[PDB]
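S.K.: One structure is given below, represented as structure tokens, and several questions about it will come after.
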Amino acid sequence: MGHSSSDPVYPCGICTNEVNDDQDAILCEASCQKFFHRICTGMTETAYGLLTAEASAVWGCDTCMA
Amino acid sequence: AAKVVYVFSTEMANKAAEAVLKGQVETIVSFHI
Ligand SMILES: [Zn+2]
Ligand SMILES: [Zn+2]
């Protein structure tokens, strides 16, 4: 998701503002496939770095998790 | 071909990172009992 030749710039599932190319983005891979600013989720930069590096790990939105 | 992935909430991602930083576990998917 978000790697095609024709993706729109995606709005953050929390703040509605665009998740730009120079911002950390996190994709909900639980189900929804919504994008979010890392900042908006509350995830630390270190946690984001570790989670994005691990092939067997994905992130889930607070909605999807409930 | 099927694969198991582990799904982390923000809380769990942050907690897992703390566990790695505290040298309690090797990686954020180093689950244990
Ligand atoms: Zn946002
Ligand atoms: Zn979601």
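Counting begins at 1 with the first residue displayed.
Yeah, the Cβs are placed from backbone N, Cα and C, and that goes for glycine too.
According to Swiss-Prot, the experimentally introduced change A:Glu18 to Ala (Swiss-Prot position 349) is described as follows: Reduces interaction with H3K4me2. For the mutagenesis experiment A:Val19 to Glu (Swiss-Prot position 350), the note given by Swiss-Prot reads: Almost complete loss of interaction with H3K4me2. Swiss-Prot documents A:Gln23 to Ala (Swiss-Prot position 354) as a published mutagenesis change and attaches the note Reduces interaction with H3K4me2. Record note (Swiss-Prot) on the mutagenesis of A:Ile26 to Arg (Swiss-Prot position 357): Loss of interaction with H3K4me2. A mutagenesis experiment is reported in Swiss-Prot for this position, A:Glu29 to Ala (Swiss-Prot position 360), and the note states: Loss of interaction with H3K4me2.
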S.K.: Quick one: of A:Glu18, A:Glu29, which of the mutagenesis positions has the smallest count of other CB atoms within 10 A?
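M.R.: The mutagenesis positions A:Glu18, A:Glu29 were compared, and A:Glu18 has the fewest Cβ atoms within 10 Å.
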S.K.: Counting other Cβ atoms within 10 Å of each Cβ, which of the mutagenesis positions A:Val19, A:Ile26 scores lowest?
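M.R.: Looking at the mutagenesis positions A:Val19, A:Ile26, the Cβ with the fewest others within 10 Å is that of A:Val19.
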S.K.: Roughly how many angstrom lie between the C-alpha atoms of A:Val19 (mutagenesis position) and A:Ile26 (mutagenesis position)?
M.R.: 9
S.K.: In angstrom units, rounded to an integer, how far apart are the Cα atoms of A:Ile26 (mutagenesis position) and A:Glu18 (mutagenesis position)?
M.R.: 13
S.K.: At a 10 Å cut-off from the C-beta of A:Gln23 (mutagenesis position), count the other C-beta atoms across all protein chains.
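M.R.: Looking across every protein chain shown, the total is 13.
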S.K.: Determine, to the nearest whole angstrom, how far the Cα atom of A:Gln23 (mutagenesis position) is from the Cα atom of A:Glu29 (mutagenesis position).
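M.R.: Here the two Cα atoms are 19 Å apart.
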S.K.: Would you mind reading off the Cα separation of A:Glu18 (mutagenesis position) from A:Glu29 (mutagenesis position), to the nearest angstrom?
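M.R.: That comes out at 19 Å between the alpha carbons.
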